[PDB]
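Just below is one structure, and these are the notes that go with it.
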Amino acid sequence: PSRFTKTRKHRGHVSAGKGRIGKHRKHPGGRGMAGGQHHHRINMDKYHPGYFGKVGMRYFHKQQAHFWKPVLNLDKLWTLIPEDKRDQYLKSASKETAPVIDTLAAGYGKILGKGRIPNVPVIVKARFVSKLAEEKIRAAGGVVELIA
Amino acid sequence: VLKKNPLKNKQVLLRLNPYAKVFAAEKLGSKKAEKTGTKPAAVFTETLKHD
Amino acid sequence: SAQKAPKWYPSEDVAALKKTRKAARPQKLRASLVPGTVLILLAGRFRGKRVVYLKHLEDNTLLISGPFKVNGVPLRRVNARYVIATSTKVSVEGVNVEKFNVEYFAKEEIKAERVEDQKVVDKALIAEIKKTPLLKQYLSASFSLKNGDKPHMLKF
Amino acid sequence: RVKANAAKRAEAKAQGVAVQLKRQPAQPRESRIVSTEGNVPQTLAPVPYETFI
Amino acid sequence: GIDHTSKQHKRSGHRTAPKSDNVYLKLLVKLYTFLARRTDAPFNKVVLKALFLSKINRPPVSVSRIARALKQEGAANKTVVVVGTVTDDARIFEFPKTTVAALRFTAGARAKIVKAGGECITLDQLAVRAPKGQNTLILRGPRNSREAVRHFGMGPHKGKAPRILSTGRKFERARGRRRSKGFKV
Amino acid sequence: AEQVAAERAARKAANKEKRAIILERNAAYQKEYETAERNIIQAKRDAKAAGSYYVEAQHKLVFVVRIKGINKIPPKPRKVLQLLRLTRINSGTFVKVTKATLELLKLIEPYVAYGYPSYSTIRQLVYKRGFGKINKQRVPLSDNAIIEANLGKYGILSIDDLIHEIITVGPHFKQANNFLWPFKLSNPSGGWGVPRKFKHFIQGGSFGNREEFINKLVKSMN
RNA sequence: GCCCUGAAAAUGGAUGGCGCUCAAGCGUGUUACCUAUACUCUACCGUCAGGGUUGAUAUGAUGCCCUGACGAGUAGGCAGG
RNA sequence: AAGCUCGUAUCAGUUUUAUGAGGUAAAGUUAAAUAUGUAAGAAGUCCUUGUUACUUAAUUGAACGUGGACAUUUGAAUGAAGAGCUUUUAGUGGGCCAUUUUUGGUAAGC
RNA sequence: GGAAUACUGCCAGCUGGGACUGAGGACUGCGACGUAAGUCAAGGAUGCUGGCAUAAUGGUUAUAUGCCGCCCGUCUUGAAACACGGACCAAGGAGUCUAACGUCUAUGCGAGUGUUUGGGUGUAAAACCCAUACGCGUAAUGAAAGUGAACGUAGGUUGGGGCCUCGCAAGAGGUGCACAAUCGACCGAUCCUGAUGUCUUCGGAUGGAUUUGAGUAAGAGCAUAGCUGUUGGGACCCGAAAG
RNA sequence: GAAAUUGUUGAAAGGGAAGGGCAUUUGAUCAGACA
């Protein structure tokens, strides 16, 4: 809506908010990022540290498939159970019956350990795990089956 | 709503300063002074009249 | 609609007026006005005449008589503020005056009561008037200012 | 001054307060009576000009 | 003329009233401008100015933070107040009973609170239950956990995480971010 | 309801006591002033009869007035004037005299005219021009409840107690002197004297310390 | 100390002009008086701050009222029309 | 401009007391005037008995603590349209004059 | 030996004349005066009289008179300038749209969020309904191979709105969200140590460190809309010598 | 069928411009109001 803009408050004033000395002109500081080493340097340093230069190895033909490894902390990992069935497992938690959580079914590539699942034994299928992730699972009374 | 000066308008001067009535009725503005006999000693006058 | 409406309208109630603190209090005349004193009328019908003060009316005006036998000025209300008091008096004590009020003078040819009391009063005045020589001629004459006269200097 | 203030107060705690524990600026000097006896005012006057070169 | 030690005609820089056009919002602003005036207890005066807060200044108070404040000693019987929205936290697998009063609950935090035998309230019913504020806890959510505040005050040696489009190698890790290329910071 | 009737002459009795206590308390401040002005007279007489001299106690209070406009002031005095609350030409307040406040005046002397007020001017200013500072709001006094609801913690329960605390320069002078909004005066009634104000009072201008001659200048400004 | 001399530049010519000599000049003193949008008091407009007021049975809760203080402004910014 | 947490309160183009630094004017090594740093309390003081891998010849220090005690003349004057905090962006980046000092220049509306 | 005037200053001393203002609109308050009833100059003006009902007052406009008043816009330290543009009139005429984002605000839901590439449907470019994915977010860190967040009531200390207890209150105590400071614990990278163990050089336990990160430490983001700002585009409008 | 601009009539004005502000007199006009 142009009825709300401020150049519809600037009608009648000569210079339209751009000042009478410096005026307003086409490109005072060059087009785009020009002068980034030279007259804009003080700007690039402070607010773009690290802009110039090269860090490490190139990678030819990179594909984000190989690198797909979503992560699911032990924070959640009980969300993957149906909330209607879920409270059946929390109460009456024993072995010989334990929930099989397939974390790849839900799109997760690795089970991390961020913290404190409850004391219920649980069977967790995962591609990858972390050293702390199992220690908390395995001490909860469950195990980690690896899959592919 | 409007400020009524004392020092004129006697009625406002009497809500402030309840002593304004017994001040005037006894005068005390014109109150007389006790009379004294003391004279400056001859050293003080000798200094004042000096060269 | 040619104009929509205001959405709250002012009430046509009228508030009464806050009680005012003011009181009618009797005028204190300036010290130059004493009953039975030659006055000089400064404006109006009779401006210039030299007339004799009589009573101070309830409406704050002053009652004067020429006398009408003399300068032709009847009994008439005059405002104390338009009248120069003079330094010469006549003895007014011979006149009743208790019959008058302001109600008497209300407007509501000349009524025969006002012509009777006009003449009744002069019996007392015209007696006292001729006692000082020329004061019959003086109460009949009109005042004026002359070349060289300075009202801030002159005494009245 | 902190220690002295500690002393005076705890001292004045059996003295019934009236501490006056701040520092106050130099006041205007109170009244007095000089005694001219033995000291007579000595009249002085300005002095004329001189070269003295 | 007068010599001013201050700048003239200078507003206080506060919310005298919300910027929202919400109607039901202004009915609480109307209810707590009344109690703040006549009830002499500061609780009402606190909840009033919390109804004027913008969105960014109203972070949500998760249903887990509500359980801490109840573990807080003596507070297990208090009625927690949140001016803001309560949200669900399932990372807690147990929840107390108590009570909550908030503007908006999420559908998850409504179930969880009702699930335990507790109760969800609005602010209006709190005003009727405790006008003065008897036995209440106000709770604020974390303000500086935002994504933008992470960027506030960028500059050398302040560790403020530059505003940037794409994160990874090859985007502003090189000159000035490490000693080997140029300098560091 | 009891209300109107039973709480009137119950309250109206307490009103009677405030001014019955102001009655006795002002009587004591009038006998206090007069016998002090008398003993200063008797002391100069008893001394001259001993052949000696009597030096007055120095003046413990001044009244400062801002004589100069609001602009082209150097920064250091311009900061002082704002610490005495002199915010405009012709305004002023009472200033206690100690070594602290007395080296301030030496900074601002070109910009002010001050002296030693008598009980006369302290009484006119406060009655005529005296205002209070209540939640800011610069209230006119006009009544004894305005002073008692503010300074009553200190005593000072009438407008006769202000004038006392001001002229005796009592303990509470700071609380009381800051309870008075700065006096807004007018220009002098009969003029300033002299063609030019901004010489020092000793060279024939208006500023500086004019001592007891300030009593006459303020009254034309009041 | 005052005055004169030293002291000569170009269209006609400027203590501002007329004109002024026990001054209407010069040095100094006492007073009276004149008048700015500044000062004091009052009314009104707006701005800011601080408070009062939600009870039907009316018409505004961006409302009504109370109290104070304050008001220059280019480049510039904002709010309301 | 948008506000935010708060509201008796830390402040201040100011003095005073206390205490440093200076090497211009004058003086002929000495040393001003004006400006300048810090302090004037609760983040305080005194006692009492805990911690450590540092320190000690050492139950001795250092740093931080527990328990107890001293509140508004709480530690000088005056003042304070409140104190702090953050985000965000306009214009500007040709200056000129007067005063008190001063270099270049013979001087200058330099 | 007495005085009086003068001068200075004070009175909650007396009285007279002139000019200006009349805000507000039931009562409330504080006083004063009265034995009393009441009255009063005490939280802002009333009473009495008169005239014309008129263009009298008042407006509007031309003239005249007194004082004042330089020509506009622009650049400029400085323009009335012997600086530039403008004879006059009417009509057109200049910070827009968009792609990608920062802050701020409102709204829906909220550990999620986004129906509109598409399909169903329809009164037919609308509206209505919806499966799969996908994008941002919930995990950081190293060039990389790679690894990946609780010693503890998710810790301690100082301060903190608010609430609770006591007390007549003043204030002290209990708890303390957000938030600011500060010391720790946790994950990753770099340098150091190097365990029970082993295909005898793999494995990497443990323990460190004035080191380093855009990290954890009971999630806050996603979508649309708006103001302001930026970048690219003809880019607020008009204008080159050229290629 | 606007404005620049023009002809006619009427009114007023005019000593090297014209035009403007404050103030009131004079001339022309205007309601409102009262009653």
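Note that chain B is numbered according to Swiss-Prot, with residues 312-362 shown in order.
For this deposited structure, the header notes the method as electron microscopy, 3.1 Å.
Just so it is clear, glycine is given a Cβ too, placed from its N, Cα and C backbone atoms.
For B:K314 to A, Swiss-Prot lists a mutagenesis experiment annotated as follows: Significantly diminished nuclear localization; when associated with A-315 and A-319. According to Swiss-Prot, the mutagenesis experiment B:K315 to A carries the following note: Significantly diminished nuclear localization; when associated with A-314 and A-319. For the published mutagenesis B:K319 to A, Swiss-Prot gives the following note: Significantly diminished nuclear localization; when associated with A-314 and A-315. The annotation that Swiss-Prot gives for the mutagenesis experiment B:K332 to E reads: Leads to an inefficient release from ACL4 with a delayed assembly into the 60S subunit; when associated with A-334. Listed in Swiss-Prot is the mutagenesis experiment B:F334 to A, annotated as follows: Leads to an inefficient release from ACL4 with a delayed assembly into the 60S subunit; when associated with e-332.
The structure, with features from Swiss-Prot marked on it.
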residue	record	CB count, 10 Å
B:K314	mutagenesis position	10
B:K315	mutagenesis position	12
B:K319	mutagenesis position	9
B:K332	mutagenesis position	13
B:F334	mutagenesis position	15
Here the mutagenesis positions B:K314, B:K315, B:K319, B:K332 meeting chain F with a Cβ under 8 Å reduce to B:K314, B:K315
Once the DSSP letters are reduced so that anything not helix or strand counts as coil, what is B:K319 (mutagenesis position)? coil
Rounded to the nearest angstrom, how far is the Cα of B:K332 (mutagenesis position) from the Cα of B:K319 (mutagenesis position)? 14
Helix, strand or coil by DSSP: which one applies to B:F334 (mutagenesis position)? helix
Rounded Cα-Cα span from B:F334 (mutagenesis position) to B:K314 (mutagenesis position), Å: 24
For B:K332 (mutagenesis position) and B:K315 (mutagenesis position), determine the Cα separation and express it in whole Å. 18
Fill in the CA-CA distance, B:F334 (mutagenesis position) to B:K315 (mutagenesis position), as an integer in Å. 21
For B:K314 (mutagenesis position), just give me the three-state DSSP call. coil
